[PDB]
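This report concerns only the one structure given below.
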Amino acid sequence: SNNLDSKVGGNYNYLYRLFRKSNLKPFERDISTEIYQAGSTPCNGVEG
Amino acid sequence: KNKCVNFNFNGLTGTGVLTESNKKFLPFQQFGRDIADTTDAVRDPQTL
Amino acid sequence: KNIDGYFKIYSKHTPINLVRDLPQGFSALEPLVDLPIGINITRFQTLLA
């Protein structure tokens, strides 16, 4: 859909999850906007 | 009815003879299966 | 119950003559409707008149 969805300058409306604390089960929609950690290091709010 | 014909009721494929039996289908029961878990009786979707 | 997002609802209405806790008997419940909501349910409440 390059001629339909994309636009000049970049269409940044579509999002995706880079990682989670663990792998999710199949057929499961998750719309949570919480910051998830990659490892065991507790972050508690801010990014890093 | 009373003829060996191929049936197909919403994917319920098979071959048999159609007739009216004493099966008392409940309002929610769509179609019945025999001891072999094979469709032995169905309900007409168009007119009940 | 909520199986694969398909919320099942069963119902059964029958008369009784009860003067104590839940009757000690048996009665098969039939399905009323199926609501494919597609969400995870963890809590519930009920309404009273």
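Throughout, chain A uses Swiss-Prot numbering, with the displayed residues spanning 438-485 in order.
When the header is checked for method, it gives electron microscopy, 4.3 Å.
Just so you know, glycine gets a Cβ as well, placed from its N, Cα and C.
Cβ neighbours within 10 Å of A:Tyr453 (mutagenesis position), excluding its own Cβ and spanning all shown chains: 4. According to Swiss-Prot, the experimentally introduced change A:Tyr453 to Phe is described as follows: Decreased HLA binding to NF9 epitope. Increased binding affinity to human ACE2.
Taking Cβ-Cβ distances under 8 Å and a sequence separation of 6 or more, the neighbours of A:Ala475 (mutagenesis position) in its chain are A:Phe456, A:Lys458. Listed in Swiss-Prot as a mutagenesis experiment, A:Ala475 to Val is described as follows: Increased resistance to neutralizing antibodies.
Quoted from Swiss-Prot, the note on the mutagenesis of A:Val483 to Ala is: Increased resistance to neutralizing antibodies. In this structure, A:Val483 (mutagenesis position) belongs to neither helix nor strand by DSSP; it is coil. Cβ neighbours within 10 Å of A:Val483 (mutagenesis position), excluding its own Cβ and spanning all shown chains: 6.
Shown in sequence order, A:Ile472 are the residues of the chain, 6+ apart in sequence, with a C-beta less than 8 angstroms from the C-beta of A:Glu484 (mutagenesis position). According to Swiss-Prot, the mutagenesis experiment A:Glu484 to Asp carries the following note: Increased replication in human TMEM106B overexpressing cells.
Long-range Cβ proximity for A:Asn440 (variant position), meaning a same-chain Cβ under 8 A and a gap of 6 or more residues, is found for none. Per Swiss-Prot, natural variant A:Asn440 to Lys is noted as: In strain: Omicron/BA.1, Omicron/BA.2, Omicron/BA.2.12.1, Omicron/BA.2.75, Omicron/BA.4, Omicron/BA.5, Omicron/BQ.1.1, Omicron/XBB.1.5, Omicron/EG.5.1.
Close to A:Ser477 (variant position) in the fold, though at least 6 residues off in sequence, lies no residue with a CB less than 8 Å from its CB. Natural sequence variation is annotated in Swiss-Prot for A:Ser477 to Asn, with the remark: In strain: 20A.EU2, Iota/B.1.526, Omicron/BA.1, Omicron/BA.2, Omicron/BA.2.12.1, Omicron/BA.2.75, Omicron/BA.4, Omicron/BA.5, Omicron/BQ.1.1, Omicron/XBB.1.5, Omicron/EG.5.1.
Looking at Swiss-Prot, you'll find the natural variant A:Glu484 to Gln noted as follows: In strain: Kappa/B.1.617.1.
Swiss-Prot gives this note for the natural variant A:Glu484 to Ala: In strain: Omicron/BA.1, Omicron/BA.2, Omicron/BA.2.12.1, Omicron/BA.2.75, Omicron/BA.4, Omicron/BA.5, Omicron/BQ.1.1, Omicron/XBB.1.5, Omicron/EG.5.1.
A:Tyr453 (mutagenesis position) is 20 Å away from A:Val483 (mutagenesis position) when you measure Cα to Cα.
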